Amino acid sequence: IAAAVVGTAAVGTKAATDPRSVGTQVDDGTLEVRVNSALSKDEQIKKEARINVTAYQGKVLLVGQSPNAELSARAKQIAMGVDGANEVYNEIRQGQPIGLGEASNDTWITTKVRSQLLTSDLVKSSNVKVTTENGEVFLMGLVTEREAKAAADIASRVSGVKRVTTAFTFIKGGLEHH
C-alpha cells in the first residue's frame with residue numbers, strides 16, 4: 001500500500017566529526033590525569049603491575065613495577081597515545097639488563113653520583129631520575145640551577161662514564177613575575 005502522503009523535503013540531520021578538537025594542548029596535570037586514569041582503567045595493568053606517572057613541562061616520565069613488559073608498555077601507549085605528550089620516558093624495573101658488565105657498573109656509578117649529589121639538600125632523590133644503562137648515564141627531571149649544576153657537576157668529575165645524557169630542566173629559579 002502506497003501510504004506515503006508526506007515524504008517530501010524531510011529533515012535529514014547530518015552529523016560531523018572533528019578532525020582536530022585541539023592543536024597543541026599540553027598540560028602537566030591533564031597528561032598526568034589522563035595516563036593515571038588509563039593505567040587504573042586497564043584492570044590487568046593495575047592487577048599485577050603498577051606504573052607511576054610524573055609529568056612536567058609537557059613531557060612525561062613513567063616509572064614502576066610490572067611482572068610483564070606487555071602490561072607496562074601497553075599501559076603507556078594506551079594511557080597517553082596522542083595528547084600533548086611531547087616526550088615519554090618509561091622505566092620499569094622488570095625484565096633483564098643488557099649485560100652483566102653494564103649492570104654491575106650501573107649501580108656502582110649511580111651509587112657514587114648518588115653519594116655526591118645527595119650532599120646537596122636542595123636536590124632530592126625523588127626529584128631527579130638517575131639511571132645508568134650500557135655504560136651511559138641518564139639524568140632527568142625538573143630541578144633548579146643548584147640541583148642541575150650538582151647533577152652535571154658530579155657526572156663530569158666522576159671519571160669512567162663513557163657517555164652521559166642530562167635533561168636538566170630548571171624549576172622557577174628566581175623567575176620574576178613582571
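Going from the start of the chain as shown, residues are counted 1 onward.
This deposition comes from solution NMR.
Using the three backbone atoms N, Cα and C, a Cβ is placed for every residue, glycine included.
As recorded in Swiss-Prot:
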DOMAIN    27-96  domain 'BON 1'
DOMAIN    105-172  domain 'BON 2'
MUTAGEN   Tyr56 to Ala (Swiss-Prot position 75)  Loss of activity. Mutant cannot grow on 4.8% SDS
MUTAGEN   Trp108 to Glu (Swiss-Prot position 127)  Loss of activity. Abolishes binding to phosphatidylglycerol micelles and localization to the division site
MUTAGEN   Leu118 to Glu (Swiss-Prot position 137)  Loss of activity
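Shown on the structure are the features that Swiss-Prot records.
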| residue | record | contacts (Cβ under 8 Å, 6+ apart) |
| --- | --- | --- |
| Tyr56 | mutagenesis position | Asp28, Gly141, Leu142, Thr169 |
| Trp108 | mutagenesis position | none |
| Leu118 | mutagenesis position | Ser125 |
For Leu118 (mutagenesis position), which of the three DSSP-derived states applies: helix, strand, or coil?
helix
Go ahead and report the DSSP secondary structure tallies for the domain 'BON 2' (105-172): helix first, then strand, then coil.
27 helix, 22 strand, 19 coil
